[PDB]
Number of protein chains: 2
Amino acid sequence: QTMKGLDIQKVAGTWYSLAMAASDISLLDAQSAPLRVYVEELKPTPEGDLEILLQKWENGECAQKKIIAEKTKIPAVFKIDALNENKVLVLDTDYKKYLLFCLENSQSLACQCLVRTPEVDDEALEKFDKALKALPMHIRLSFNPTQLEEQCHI
Amino acid sequence: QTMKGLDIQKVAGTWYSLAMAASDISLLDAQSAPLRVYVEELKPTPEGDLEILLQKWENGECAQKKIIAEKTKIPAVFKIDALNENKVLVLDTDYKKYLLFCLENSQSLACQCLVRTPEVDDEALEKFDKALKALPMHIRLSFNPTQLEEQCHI
Ligand SMILES: CCCCNc1ccc(C(=O)OCCN(C)C)cc1
Ligand SMILES: CCCCNc1ccc(C(=O)OCCN(C)C)cc1
């Protein structure tokens, strides 16, 4: 599932990680689990790369991180340069309310439901759950509006 | 949601904790989270109480535990004696394949999908997810057949 006709410039700005799901419990279990990452801001570049500002709990504190996802020939697919080739996939967005994405290796998967506002969007969560229905996810987390306004959703 | 016409004697024997969900991430997050409990065996007593054999990861090892849930005037509701009054609710069972239950305080909630066999029962999981749809759950875990045959689902 990919977003046809994605305009990456229109995903700019503030986002909340309302929900997260992953193929492996260990990817999301603890506050310090590897893919327990809280999106803050998406900053698409003029050349169409994607800078991601996020928070991650590591070494007993809520740390700031900056990821750059490089564009590919497919608008809805980005690459993160590391020891491993990992793909960022944009499944679905309306730009103004929700965005669904997955991070996949070469498989392990973590996906999130991003929303624009610190509110539980049952409709976005329905799109999120329907997107994942056939994906092999074994852990799903969702956050309340109080948590969404805290550093690392504490 | 309670099981009408529950015969507690018919839930005896081997069960697998195929899936678990809870109101609070912290109840299920880590292997050592309080309600990360793996059912082994249900042993109803002649007088209609329920002994539960389970495993729980505590102090760096998979520990054996025995819980007794006392019957109430409602067949599908049991009480666990502690500092807190906690209710065990039997939502649904066919005795031969699946059983859904919740543990609730006075609220925080943890629920499980129990199955008779180390197999992913998509139908039981559908009943589980439909039962929880309006419950305020923020963490959901499910286990693969390999994990289901390991002590504490490692
Ligand atoms: C619209 C796309 C949003 C993408 N958001 C994110 C993309 C990646 C990550 C992320 O945490 O990536 C780290 C994994 N690397 C090191 C392989 C977190 C959020
Ligand atoms: C058919 C009913 C099955 C009930 N199964 C279980 C019931 C209770 C627990 C359980 O872990 O209870 C501990 C909580 N106490 C100390 C308040 C675990 C499993």
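Here chain B follows Swiss-Prot, giving residues 21-126, 131-178 in order.
Looking at the header, which is where the method is noted, we find X-ray crystallography, 1.8 Å.
From the backbone N, Cα and C atoms, a Cβ is placed for every residue, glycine too.
DSSP assigns B:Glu61 (variant position) to a strand. Annotation of the natural variant B:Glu61 to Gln in Swiss-Prot: In variant D; the original residue is retained in the structure shown.
Taking Cβ-Cβ distances under 8 Å and a sequence separation of 6 or more, the neighbours of B:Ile72 (variant position) in its chain are B:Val59, B:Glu61, B:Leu62, B:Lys63, B:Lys86, B:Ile87, B:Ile88, B:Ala89. B:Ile72 to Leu appears in Swiss-Prot as a known natural variant, with the remark: In variant W.
Other Cβ atoms within 10 Å of the Cβ of B:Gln75 (variant position), summed over all protein chains shown, number 20. Listed in Swiss-Prot as a natural variant, B:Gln75 to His is described as follows: In variant C; found only in the Jersey breed.
B:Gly80 (variant position) is surrounded by 8 other CB atoms, counting those within 10 A of its CB over all protein chains shown. Quoted from Swiss-Prot for the published natural variant B:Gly80 to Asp: In variant A.
In Swiss-Prot, a published natural variant is listed as B:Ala134 to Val, annotated In variant A. DSSP assigns B:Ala134 (variant position) to a strand. Annotation for B:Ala134 (variant position): same-chain Cβ neighbours under 8 Å, separated by at least 6 residues, are B:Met40, B:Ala41, B:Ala42, B:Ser43, B:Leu47, B:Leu48, B:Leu55, B:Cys122, B:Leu123.
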Neighbourhood of ligand 2 - variant positions from B:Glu61, B:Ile72, B:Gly80, B:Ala134 with Cβ under 6 Å: B:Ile72
Anchor-to-anchor distance, in angstrom and between Cα atoms, for B:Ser126 and B:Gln131 with 4 residues unmodelled between: 5
Cβ atoms near B:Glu61 (variant position) (within 10 Å, other residues, all chains): 13
Secondary structure at B:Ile72 (variant position), reduced by DSSP to three states: strand
